[PDB]
Number of protein chains: 2
Amino acid sequence: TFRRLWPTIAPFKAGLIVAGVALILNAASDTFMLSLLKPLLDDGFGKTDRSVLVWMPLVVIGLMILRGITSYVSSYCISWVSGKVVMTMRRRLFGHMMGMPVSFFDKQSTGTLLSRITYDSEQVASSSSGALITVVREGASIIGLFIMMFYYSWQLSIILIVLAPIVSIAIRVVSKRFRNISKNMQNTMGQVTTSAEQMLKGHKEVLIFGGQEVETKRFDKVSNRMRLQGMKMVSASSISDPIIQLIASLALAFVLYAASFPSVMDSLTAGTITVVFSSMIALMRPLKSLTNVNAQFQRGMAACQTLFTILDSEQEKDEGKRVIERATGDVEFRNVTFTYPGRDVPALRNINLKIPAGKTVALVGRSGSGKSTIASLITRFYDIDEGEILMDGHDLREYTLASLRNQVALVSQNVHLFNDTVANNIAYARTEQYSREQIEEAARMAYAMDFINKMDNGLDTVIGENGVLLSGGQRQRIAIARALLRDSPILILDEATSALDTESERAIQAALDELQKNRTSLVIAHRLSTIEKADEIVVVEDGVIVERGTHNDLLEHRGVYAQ
Amino acid sequence: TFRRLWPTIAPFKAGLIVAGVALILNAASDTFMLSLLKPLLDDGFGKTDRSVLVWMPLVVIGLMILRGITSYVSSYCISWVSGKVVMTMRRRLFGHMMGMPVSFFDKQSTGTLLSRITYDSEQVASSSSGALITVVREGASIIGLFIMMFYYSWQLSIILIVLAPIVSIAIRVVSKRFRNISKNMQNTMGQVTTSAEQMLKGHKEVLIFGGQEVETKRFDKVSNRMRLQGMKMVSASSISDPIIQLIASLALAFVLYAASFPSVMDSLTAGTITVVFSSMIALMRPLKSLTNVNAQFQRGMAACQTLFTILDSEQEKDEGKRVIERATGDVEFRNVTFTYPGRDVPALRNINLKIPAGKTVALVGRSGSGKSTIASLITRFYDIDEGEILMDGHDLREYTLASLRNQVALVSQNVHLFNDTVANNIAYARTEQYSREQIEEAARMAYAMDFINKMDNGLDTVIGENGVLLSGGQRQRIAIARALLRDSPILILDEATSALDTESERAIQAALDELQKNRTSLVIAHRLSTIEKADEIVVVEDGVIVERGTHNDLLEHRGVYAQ
């Protein structure tokens, strides 16, 4: 997986390499600070009284300033690589998410996608960079400390090069064993927590039947078991560390024993042993850090696995490329059957429906099939499972998605508003074009000039993140202005809005007759005012045209014609 | 506030005291190892004495074993106090989470309460215990190291006590300043991420309109802002540690300079200087932890503030103490007005409704106001804001909550099933009273023995969460089975769903007319079957009694009768 992640980091190798050299300098600063001890213990407080204890305060200051500067440089440069990696991978995810089929964003995975952008890209970068930091810095620290020992005491050093593998393997085995024991108790705690969850929402029907005392007793039992599992988990997690410290103090004891013997001693001056033991104590963090690196890296490359799974998911098909600019031709549904994704049975039953040019054909889908699914078809949302939607002489499959979905224009009060300025929101992808004079014309035609004048500068103002917070009807009129400005050959409507508004229902009606005087207008609605004003009606329920009749026939078979 | 929390922790003072003595022993072990250093250098590798070199490994192992044993004891005993305290506080929360009015659990705290119990009692116990561990252990370590140093070289220890306050205040100031800066950047980072969130949620529009080009470019800009904010955050966070280490090294340099001054200050033998410097280096983490303890403690006593706010919140009023066992009397409504909490002050308009004894009077509330709340009135879920409901010669405000809710029985699709056995799901708060034969007769009359008998042990089987997982129709069956346990004069049938099933609604209605044979009942049914079998139909819309006609009159008041 890292095998495939490298290419997005490679362009930024400069930051990683500077971080690597800076971290090697950091480990060398640690090693030199520790090595500085022998000079002290031997030629200061040791045999030579002084002349080395005024050089040394400044040497220590210099080496700690080097530690600080190299640590800051490492942090900055590796975080800059982490930035220019996440940033890029987040942008690739975003580019792929917007072009991916609507089914994926339709509850296939909806709330987790902001996570999979932000948190998961940051996890990829953070875990991989933590792995690199630990590997490089701690490996440099181990190498530097071992060189420091060898150059100072090659007798004790070999005993250590022998034990440190033993200490490291002991750390790995105990850590794995006891952390594995810990994870079981995590599930055993989750289960009892879910039991309390179960109890909590039973409030109603616990009050009714007076079981509050039985509920308290059962929560007492579950709380006690939660506490016992927590105690076991913490007991294991604790006993983990002292065992490691003891298996390390065993190495300390062996080294000290292997310093008592006459052969080894008589070489270990007062300073040499101090350097060796300080090296030893400083050799505890690196080993543990490596043992944990081999898992940090895998956590990182698992988050990257998730990101890559998202990235390579089948993008919305674009094989068809037939173009269309103005679609005066009728939309012709002919023997088309579609199934909603996640449902085996065809939600949209085999149906034929013609959409006369410049006609406000409408339908009512109370049964739940085709209520808004028909609207999906024209916009080439969830694709056609069967049939040829021969729109203006060709199948929707043949048409290119961009041009097709350009021809149509969905309007509703639920339409979100982009954070860009309101005028551009009306001219989205038409900005940099459709001159602000055209935008003013559209604003006037909108019959919502008043609302955008009500807040800030109208065209210039911005509906950002709660910038002016247009109401539902005002957003509906923004959308209708957008449609008029873009000159959509097709209009698709769902019951106008959810509710009527003051002067906004009238303005919407004015705008939609300005639009529908000359627009192939497929419509759907439950309220039948626009149905009465409509020339042609086709009521369709359960995927089948219950009545393909005009207002006269629809009154002949009322159905829900009366509230 | 810890002041009000102490009563819950006091009865378990034994655990805290053992943890305190164990942690003091732990810090004493740390101190004694650094003290042990001096023998090694002075009387060992200095004046040669193999006796000390062979005496020492036995002491390092002994002291690390003592350090491990005391660490384990501290972890266990302080977790056994954190364990018992957190469990007792969870249990007091839960006990006070049931008698609390349904209003609180209704949309004032729905999902946050899951956290409130578990996570927000742990963030109390764990945080306070972390504060105690740091204070005790690290204060013992500081005292121990300073005693260890004064006993060995008081001259340098004076300088070290002079500066250590300086180092501590430097740590405090830098840590604060820079963590405040980090929080400042965190605010902007979150704000910027929300922008990408709202972009992502606009999928449908960026598809219908536009070509995702403006969306991609604007996400590029927001991602660059995220990257720059992340880099600034990490830069500010990092610079803290190098600066702190540099101040600590200033202290080290000053101590070194103090050494090597003529004769005075240079009375330190190699062992004495090594011990003093080891104490100085091991006195870095205790100082940092003491400085940061108060943040941990305040986080803990803030989670505890939340928990106390929950505990002391007004429990449901139970002032009325009028008892009732069986109530054939009418649930009299007379001009009672009650606003659904938090909205719609004029809800449940002044309404008069006398439900005659031993009837199945019902209502239709499609208007959406005062439809299901009338059921609550009988169950007193959402108390009456103004008016009197004169039940059986006394008001609900006068009746005992338990008895009143004992009189009424609620059957609905959403009836929650207890995690206990099925027998006790139909014996809840009644298990000790009724016998297995009573529950067997209840199972028979339930008209659901087809589903019950198929289980493992019949009555004694388990209908807990998951497990057998009875369906919704079977949920209705079990609710009716409880009603058939013969303790429920008033039967507030929901029947708003009015669903029909395969032999399941058949059995449900069979048993339900068996009940209603001699049950005072109030129902709210969308269907007209109930109206047909209704005794006095009283349709109520928007909290006002539009009509009180019989079945024939309601047929005249057709409304949505045809469907």
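Numbers in chain A track Swiss-Prot; the residues on display, in order, are 12-574.
Recorded method is electron microscopy, 3.8 Å.
Cβ atoms here come from the backbone N, Cα and C positions, even for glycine.
With a cut-off of 8 Å between CB atoms and residues at least 6 apart in sequence, the same chain places A:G376, A:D505, A:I535 near A:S383 (ATP binding site), listed in sequence order. What Swiss-Prot lists as ATP binding site is A:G376, A:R377, A:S378, A:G379, A:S380, A:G381, A:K382, A:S383, and the listing cites sequence analysis.
Annotated domain 'ABC transmembrane type-1' per Swiss-Prot: A:27-310, in sequence order, evidence recorded as sequence analysis.
Taking Cβ-Cβ distances under 8 Å and a sequence separation of 6 or more, the neighbours of A:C88 (mutagenesis position) in its chain are A:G26, A:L27, A:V29, A:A30, A:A33. DSSP gives A:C88 (mutagenesis position) a helix state. The annotation that Swiss-Prot gives for the mutagenesis experiment A:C88 to S reads: Does not affect ATPase activity.
According to Swiss-Prot, the experimentally introduced change A:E208 to Q is described as follows: Improves basal ATPase activity and increases transport activity. Its Cβ placed at the centre, A:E208 (mutagenesis position) has 16 other Cβ atoms within 10 Å.
While the structure shown retains the original residue, Swiss-Prot records the mutagenesis experiment A:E208 to A with this note: Does not reduce substrate binding or nucleotide binding, but decreases ATP-dependent extrusion of substrates. Inhibits formation of outward-facing conformation. A:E208 (mutagenesis position) falls within a helix when secondary structure is assigned with DSSP.
Under its mutagenesis annotations, Swiss-Prot gives A:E208 to C the following note: Exhibits ATPase activity. Forms intermolecular cross-links.
Sequence-distant neighbours of A:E506 (mutagenesis position) (same chain, 6+ residues apart, CB-CB distance under 8 A): A:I535, A:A536, A:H537, A:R538. In the three-state DSSP reading, A:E506 (mutagenesis position) counts as coil. Among the sequence features in Swiss-Prot, the mutagenesis site A:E506 to Q is noted as follows: Lacks cell viability and does not support growth. Can still bind ATP and slowly hydrolyze ATP, but becomes locked into a closed dimer conformation.
All chains included, 17 other C-beta atoms sit within 10 angstroms of the C-beta of A:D512 (mutagenesis position). One entry in Swiss-Prot concerns the mutagenesis experiment A:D512 to G. Its note says: Loss of ATPase activity; ATP is still bound.
Annotation of the mutagenesis experiment A:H537 to A in Swiss-Prot: Lacks cell viability and does not support growth. Can still bind ATP and slowly hydrolyze ATP, but becomes locked into a closed dimer conformation. For the recorded site, A:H537 (mutagenesis position), the DSSP three-state label reads coil.
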In the same chain, which residues outside the set A:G376, A:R377, A:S378, A:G379, A:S380, A:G381, A:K382, A:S383 have their CB within 8 A of the centroid of the CB atoms that define the ATP site?
A:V375, A:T384, A:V551, A:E552, A:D553
A:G376, A:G379, A:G381 as binding-site residues, winner by CB count within 10 A:
A:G381
Select from A:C88, A:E208, A:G381, A:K382, A:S383 the recorded positions whose C-beta atom falls under 8 Å of at least one C-beta in chain B, and return them in sequence order or as 'none'.
A:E208
Measuring Cα to Cα, how many Å separate A:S380 (ATP binding site) from A:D512 (mutagenesis position)?
28
Considering only the binding-site residues A:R377, A:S378, A:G379, A:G381, A:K382, which residue has the minimal Cα-Cα separation from A:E208 (mutagenesis position)?
A:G379
Looking only at C-alpha atoms, tell me how far A:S378 (ATP binding site) is from A:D512 (mutagenesis position), rounded to the nearest Å.
27
Around the C-beta of A:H537 (mutagenesis position), how many further C-beta atoms are within 10 angstroms, looking at every protein chain?
13
List the residues of the same chain that sit at least 6 positions away from A:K382 (ATP binding site) in sequence and have their Cβ under 8 Å from its Cβ, in sequence order, or write 'none'.
A:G376, A:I535
Name, in the order they occur in the sequence, the residues of the same chain whose CB lies under 8 A from the CB of A:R377 (ATP binding site) and which sit 6 or more residues away.
A:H537, A:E552, A:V571
Between A:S378, A:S380, which of the binding-site residues has the fewest other CB atoms within 10 angstroms in the structure shown?
A:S378
